[PDB]
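*Asks:* For reference, the structure I am asking about is given below.
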Amino acid sequence: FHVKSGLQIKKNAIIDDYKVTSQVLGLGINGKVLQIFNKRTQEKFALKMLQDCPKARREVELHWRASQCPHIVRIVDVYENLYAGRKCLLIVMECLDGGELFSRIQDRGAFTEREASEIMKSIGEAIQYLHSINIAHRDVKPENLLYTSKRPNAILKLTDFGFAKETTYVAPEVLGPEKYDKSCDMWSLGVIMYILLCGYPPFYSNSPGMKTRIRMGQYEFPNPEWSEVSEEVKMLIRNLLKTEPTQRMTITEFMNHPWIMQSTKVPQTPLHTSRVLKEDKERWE
Amino acid sequence: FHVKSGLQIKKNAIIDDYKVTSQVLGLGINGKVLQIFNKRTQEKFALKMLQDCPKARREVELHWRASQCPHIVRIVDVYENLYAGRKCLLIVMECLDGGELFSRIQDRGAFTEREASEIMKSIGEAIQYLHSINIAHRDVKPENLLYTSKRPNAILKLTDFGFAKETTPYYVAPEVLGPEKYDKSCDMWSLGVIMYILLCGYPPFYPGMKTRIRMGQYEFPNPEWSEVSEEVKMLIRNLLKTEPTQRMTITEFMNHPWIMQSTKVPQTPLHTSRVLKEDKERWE
Amino acid sequence: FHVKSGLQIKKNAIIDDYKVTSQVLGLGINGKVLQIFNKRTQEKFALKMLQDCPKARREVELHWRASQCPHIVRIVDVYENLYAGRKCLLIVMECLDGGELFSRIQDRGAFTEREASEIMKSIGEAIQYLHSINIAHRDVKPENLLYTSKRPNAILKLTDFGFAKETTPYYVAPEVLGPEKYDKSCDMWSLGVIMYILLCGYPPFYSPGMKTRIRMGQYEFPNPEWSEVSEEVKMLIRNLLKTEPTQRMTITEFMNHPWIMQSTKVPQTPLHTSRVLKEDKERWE
Amino acid sequence: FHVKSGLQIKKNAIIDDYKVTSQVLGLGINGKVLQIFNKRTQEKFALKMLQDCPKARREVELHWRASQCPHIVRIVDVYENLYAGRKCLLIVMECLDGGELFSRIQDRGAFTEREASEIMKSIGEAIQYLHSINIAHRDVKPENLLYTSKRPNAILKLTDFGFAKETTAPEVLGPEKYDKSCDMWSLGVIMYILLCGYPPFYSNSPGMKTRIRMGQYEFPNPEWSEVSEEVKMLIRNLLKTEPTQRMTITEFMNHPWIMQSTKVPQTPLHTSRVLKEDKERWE
Ligand SMILES: O=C1NCCc2[nH]c(-c3ccnc(-c4cnc5ccccc5c4)c3)cc21
Ligand SMILES: O=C1NCCc2[nH]c(-c3ccnc(-c4cnc5ccccc5c4)c3)cc21
Ligand SMILES: O=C1NCCc2[nH]c(-c3ccnc(-c4cnc5ccccc5c4)c3)cc21
Ligand SMILES: O=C1NCCc2[nH]c(-c3ccnc(-c4cnc5ccccc5c4)c3)cc21
């Protein structure tokens, strides 16, 4: 018998409890994230500021539901305050000061296929939880994957529920409608996996002609980066990047794929990612 | 960085915390106001009783937002209780025992143009705050303006949000930033009617009254208005425009020199004080 | 920087510039095609006559757009004239006197699997261009596939846009970039049907119980015709003729298939097509 | 009898006639503006690239109609081409290499009340023309005001019809909403900046949004201490929050401060310096 507590929205002023700096930690889909400090405990946290409405209410609601998952940024508290005579949802979440996923990769000198497998597995676990409780994330990108600390054993966490949406013998179609909201995360996972293995996206710019290469599904595994990467992985990427949403792999089939399943049985083959990523600081702005 | 705390609705029985008398302190647009006493502290407060529904929820919500302003009656606590098997919003507010604005004026024996300017400025300040946070009061009348105490330095405060309504890149016109109808300009009319009474003791509008209002027929008759400066008559004339869009905005009003420099307005005495008691009859 | 010129509709009478014979060169979905001669140059061209309306305007507009592709019949000029007191779009296009695709195949005495691969690749290229500019052809059939000349190095070209229709950050999924129904996947079926006929000489769907065999997906690879054809090709055909539109292969997947990719590494195995086609002149009317 | 010619859209490829560089000359509301050169004549022009649709068709249509006005950027040619298999309106317009209005002010070391009057008058003329042919611009801002050359006698010209809209006793002759009066506000904002170097509505934010709807601004010293009460009064009247209380373009062009530009005091303004001294919060 597992129940978890529901969300108690705090109504007192947030400045009673926290010292709010104006150092920006990230730009969210609807409002920025600031650095804040626990007045009593001195410890550091992140504050996301949203203007109260049905949209913001849903973000908080869905995020809170997912907050249980180890690979989703944890909500610490939610405040409802008045800010310049308008209502506000202020979300306090744990501080992910390990930085973005591709910043950590970008800082070495090498990255291996086995480590890419481990990273993909923990992203996968976040998506798997979300899908199992009928939530599509709809915005799984590089900027939304951050690490808890700089320490080498930090946990990778998924952030930002600004685009998240609820997805609702007896066959699965006969148990509630459900459109393509979910399969759209599976594409993201494909795009991230591709970047993790070579350092660049599968879809380029040069650029209104990028938009067509995406709908056509024109990409490649060019050498030298991909010459080492096993056909088994390319085949997995090929399957997450199908242009037809229903041809795409589901999160359960993904988590059961042998490359993800047995992360520790994946060859230690080194990838170019680490260098290709710093060597290309320009067109990453 | 100013945040103010939001509204925490108490759910325990109000009678745990307050002794509720049944002395009526006023009749609100939707429910009366009773005198109550803090059980622990002995101190006196006012309780407004509302039946829970979307209407009452908005009154509380809007009033709480405005409660910060120094010239708006301060909400102390909001209770949600069961009263005769129905849900209830009970609002506890500070006690305004100085009485109504025109009751204080009515009790002397003289009132001056400069004081009228100081009164008008503090009503203005309440309206100014409301408008700035996108709330129209829609019911600014003599009965809604009360004083905190009888002491001569008491603050004047506005009450009753029963009619209040909400009114909704960097060089953009005000019309292109959200629709907004005439909700606000309607307070500006009240302000003109109050100002008129403040300076002479009777209203500017006396079934043929209904048409004099829509026509805009009123005057500044003597002897009351013969001392009053043309500058003030001109300001009243402009708040009482029958066409809502021709009417002055609350910012233009707070910037008008008569309101701006209250202390440079002539000390000229008005008839208000006497005309008001001399006319106790047709004020019921 | 590639721009190509847009469409200038000529308004002068077409008979100023061309001699119009009444030899019919084909029947289009909305108006027949006549043989005409350039008055000044003596050279031969084809004229398609359409009655001006939103439908005909779209054909011209879409055909002009695709006219740049090497494997699509080239539009020479478009006239807007009065014919019997009604407005008219007259389209002048290059003369494809090499005749229909299956007429050329039918005239030998043998056809090989490698040539079928080369034909399919060039039809594919036309579809690929169209899809990449968001146009579905919707009428890819034997009669719409003609050769430029009789000379053995002639180019195969696609005609008739009477059914053609338009089909409408940087990690964003293909579904989230505009709706789009099954218009395109319907060309992919035609490609399968054409490929099947090219390898054996008859259609996969035969002689009101035909209508049900198509929706059921009942067809075979009967002997003796199909006994030489590699399992690789049968598998590609099986995948284009999927009854469920979304299970069907996309044009990019198709142009990447090794059988199409390396036309010149396909076995030179002879097919029955050439003979089966003339031997069955009857039920082809 | 004055007829002017209508718009002939050229259908041939633009690269036949022009050499198209990719030096960006400005960012428009729907597509950027590039520097191009007349292949035959060597002369320089600006190209705006739009994707064909009803929106872009209207921009070109409305712009063409206003192109006659001396104070509106002149369209040279309009091409309809295929770019990556999609149709395209390409607009060639005269090259305004004198740069933006506030860049030219920002480059001296002084600006006078009389010159501000002359600038406001020529912006007003553009709006006046547009309104008289029933078009509201709806996007009169600092970036849309450019000069033809650097030469000191250059003409100031208005650009960008991406937001322009057609606007159809005076009330009995066709409906018409507040489209027009919204240009009149821009005119006030621009006049304010021209006289002191900063906007009337600040950031430092979500509280700027409310100061605009409330109409809270001032004429603070030292900048405004020389500026005549007559001008402050005109600005006050363009910046009325109520659109119908706002002055019309005809009333504006008739105001004595605009009418007799050359009888306006030569009083120097702070604008020139306040503008460079505040390069930061202007990005
Ligand atoms: O919801 C979101 N969307 C936009 C991106 C984002 N970051 C966060 C976030 C959450 C918790 N911590 C951080 C954070 C903390 N400290 C950092 C230090 C250095 C780099 C990045 C950091 C991010 C960011 C939340 C969101
Ligand atoms: O919202 C309202 N509706 C209608 C009028 C009103 N009066 C009040 C009010 C609020 C607080 N205190 C008082 C009050 C208290 N004590 C008094 C003593 C003597 C005369 C008047 C008094 C009013 C009235 C609230 C409202
Ligand atoms: O759009 C169309 N509608 C359906 C059939 C068609 N044929 C053509 C066409 C176009 C250009 N040339 C020809 C042509 C010319 N000469 C031929 C000689 C012998 C056989 C077929 C021929 C076709 C046909 C166009 C269309
Ligand atoms: O439609 C528009 N909207 C966005 C801004 C813009 N600039 C232009 C424009 C038009 C003509 N010339 C230029 C131009 C020419 N030369 C320049 C030199 C230096 C700086 C800016 C320049 C702009 C810009 C049009 C538009």
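By the numbers in Swiss-Prot, the shown part of chain D spans 46-154, 157-215, 231-266, 272-350.
A Cβ is built for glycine as well, from the same backbone N, Cα and C atoms used for every other residue.
Per Swiss-Prot, the features are:
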type	residues	note
BINDING	D:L70, D:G71, D:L72, D:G73, D:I74, D:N75, D:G76, D:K77, D:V78, D:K93	ATP binding site
MUTAGEN	D:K93 to R	Kinase defective mutant, abolishes activity
BINDING	D:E139, D:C140, D:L141	staurosporine binding site
ACT_SITE	D:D186	active site, proton acceptor
MUTAGEN	D:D207 to A	Kinase defective mutant, abolishes activity
MUTAGEN	D:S272 to A	Strong decrease in kinase activity
MUTAGEN	D:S272 to D	Mimicks phosphorylation state, leading to slight increase of basal kinase activity
MUTAGEN	D:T334 to E	Mimicks phosphorylation state and constitutive protein kinase activity; when associated with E-222
MUTAGEN	D:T334 to A	Slight decrease in kinase activity
MUTAGEN	D:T334 to D or E	Mimicks phosphorylation state, leading to elevated basal kinase activity
*Asks:* When you rank D:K93, D:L141, D:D186 by Cα distance to D:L72 (ATP binding site), which of the recorded positions ends up on top as the closest?
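*Replies:* Closest by Cα: D:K93.
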*Asks:* Under DSSP, is D:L70 (ATP binding site) part of a helix or a strand, or is it coil?
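*Replies:* In the DSSP reduction, D:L70 (ATP binding site) maps to strand.
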*Asks:* Looking only at C-alpha atoms, tell me how far D:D186 (active site, proton acceptor) is from D:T334 (mutagenesis position), rounded to the nearest Å.
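*Replies:* Approximately 30 Å lies between the Cα of D:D186 (active site, proton acceptor) and that of D:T334 (mutagenesis position).
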*Asks:* Who sits close to D:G76 (ATP binding site): which same-chain residues at least 6 apart have their Cβ under 8 Å from its Cβ?
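*Replies:* The answer is D:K93, D:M94, D:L95, D:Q96.
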*Asks:* Given the staurosporine site residues D:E139, D:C140, D:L141, which other residues of that chain have a Cβ within 8 Å of the mean position of their Cβ atoms, reported in sequence order?
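*Replies:* Along the chain, the qualifying residues are D:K89, D:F90, D:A91, D:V118, D:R119, D:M138, D:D142, D:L193, D:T195, D:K204.
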*Asks:* Cα of D:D207 (mutagenesis position) to Cα of D:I74 (ATP binding site): how many Å, rounded?
*Replies:* 7
*Asks:* Could you tell me which three-state DSSP class D:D207 (mutagenesis position) falls into?
*Replies:* coil
*Asks:* Measure from the CA atom of D:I74 (ATP binding site) to the CA atom of D:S272 (mutagenesis position) and give the result in Å, rounded to a whole number.
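*Replies:* Distance between the two Cα atoms comes out at 23 Å.
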*Asks:* With the Cβ under 6 Å from ligand 4 as the test, give me the qualifying entries from the recorded positions D:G76, D:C140, D:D186, D:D207, D:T334.
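*Replies:* Listed by sequence, the hits are D:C140, D:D207.
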*Asks:* Expressed to the nearest Å, what is the distance separating D:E139 (staurosporine binding site) and D:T334 (mutagenesis position) at their Cα atoms?
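*Replies:* Cα-Cα, rounded: 34 Å.
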*Asks:* Do you know offhand how many angstrom separate D:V78 (ATP binding site) and D:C140 (staurosporine binding site) by C-alpha?
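*Replies:* On Cα coordinates alone, these residues lie 11 Å apart.
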*Asks:* Specify all same-chain residues, apart from the site residues D:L70, D:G71, D:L72, D:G73, D:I74, D:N75, D:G76, D:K77, D:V78, D:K93, whose Cβ lies within 8 angstroms of the center of the Cβ atoms of the ATP site, ordered by sequence.
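*Replies:* Here the non-site neighbours turn out to be D:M94, D:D207.
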*Asks:* Among all the protein chains here, how many other CB atoms are within 10 A of the CB of D:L141 (staurosporine binding site)?
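*Replies:* 23, counting other Cβ atoms within 10 Å of D:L141 (staurosporine binding site).
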*Asks:* For D:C140 (staurosporine binding site), what residues in its own chain, 6 or more apart in sequence, show a Cβ-Cβ distance under 8 Å?
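*Replies:* D:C140 (staurosporine binding site) has long-range Cβ partners D:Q80, D:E88, D:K89, D:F90, D:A91.
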*Asks:* How many Å separate the Cα atoms of D:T334 (mutagenesis position) and D:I74 (ATP binding site)?
*Replies:* 37
*Asks:* Between the Cα atoms of D:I74 (ATP binding site) and D:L141 (staurosporine binding site), find the distance and write it as a whole number of Å.
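*Replies:* Just about 18 Å between their Cα atoms.
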*Asks:* Using the structure shown, find which entry in D:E139, D:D186, D:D207 (the recorded positions) has the sparsest Cβ neighbourhood within 10 Å.
*Replies:* D:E139
